[PDB]
Amino acid sequence: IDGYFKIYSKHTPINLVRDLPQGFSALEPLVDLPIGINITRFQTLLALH
Amino acid sequence: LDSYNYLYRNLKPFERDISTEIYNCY
Amino acid sequence: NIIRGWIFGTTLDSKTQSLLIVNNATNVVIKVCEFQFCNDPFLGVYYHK
């Protein structure tokens, strides 16, 4: 938003094998990076065995 | 102190534009 | 510990400023540079006995 890149997160140990467990939690604000560019596409970096 | 070396060209506020491609080339 | 990192950008090329957020081992490196990415970018972990 307006050149500020906001990152939110929360970590939780879970049991469910395939999907989000029924429950609710909120993500913390962490950091709000000052990145003054436009974004419309993105990619995920992954680890490969 | 300042007098070629300085240049200048809608955008969202607080944005960068570091592209010099042609907007025919201009 | 597989999904490690993200890539952001409007054209995902070396003509438009791009974002790379690498959550590598022991560190996080966030860069905003004119990057020329791989057609299939990723990271690779290799075991040692």
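By the numbers in Swiss-Prot, the shown part of chain C spans 99-147.
If you check the header, you will see the structure was determined by electron microscopy, 3.5 Å.
Even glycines carry a Cβ here, placed using N, Cα and C.
Quoted from Swiss-Prot, the note on natural variant C:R102 to I is: In strain: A23.1. In this structure, C:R102 (variant position) belongs to neither helix nor strand by DSSP; it is coil.
For the recorded site, C:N121 (mutagenesis position), the DSSP three-state label reads coil. Here Swiss-Prot describes C:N121 to Q as a published mutagenesis experiment; the accompanying note says: Partial loss of biliverdin affinity.
A coil conformation is recorded for C:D138 (variant position) in the three-state DSSP classification, outside any helix or strand. As a natural variant entry, C:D138 to Y appears in Swiss-Prot alongside the note: In strain: Gamma/P.1.
The 10 Å shell around the Cβ of C:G142 (variant position) contains 8 further Cβ atoms across the protein chains shown. Listed in Swiss-Prot as a natural variant, C:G142 to D is described as follows: In strain: Kappa/B.1.617.1, Omicron/BA.2, Omicron/BA.2.12.1, Omicron/BA.2.75, Omicron/BA.4, Omicron/BA.5, Omicron/BQ.1.1, Omicron/XBB.1.5, Omicron/EG.5.1.
Counting only residues at least six positions away in the same chain, no Cβ atom sits under 8 Å from the Cβ of C:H146 (variant position). For the natural variant C:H146 to Q, the note given by Swiss-Prot reads: In strain: Omicron/XBB.1.5, Omicron/EG.5.1.
Variant annotation in Swiss-Prot: C:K147 to E, described as In strain: Omicron/BA.2.75; the structure shown retains the original residue. Under DSSP, C:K147 (variant position) is assigned to coil, being neither helix nor strand in the three-state scheme. Taking Cβ-Cβ distances under 8 Å and a sequence separation of 6 or more, C:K147 (variant position) has no neighbours in its chain.
Closest in space to C:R102 (variant position), of the recorded positions given as C:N121, C:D138, C:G142, is C:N121, taking the CA atom of each residue. Cα to Cα, C:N121 (mutagenesis position) and C:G142 (variant position) are separated by 13 Å. For C:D138 (variant position), applying a Cβ distance below 8 Å and a minimum sequence separation of six or more within one chain yields no residues.
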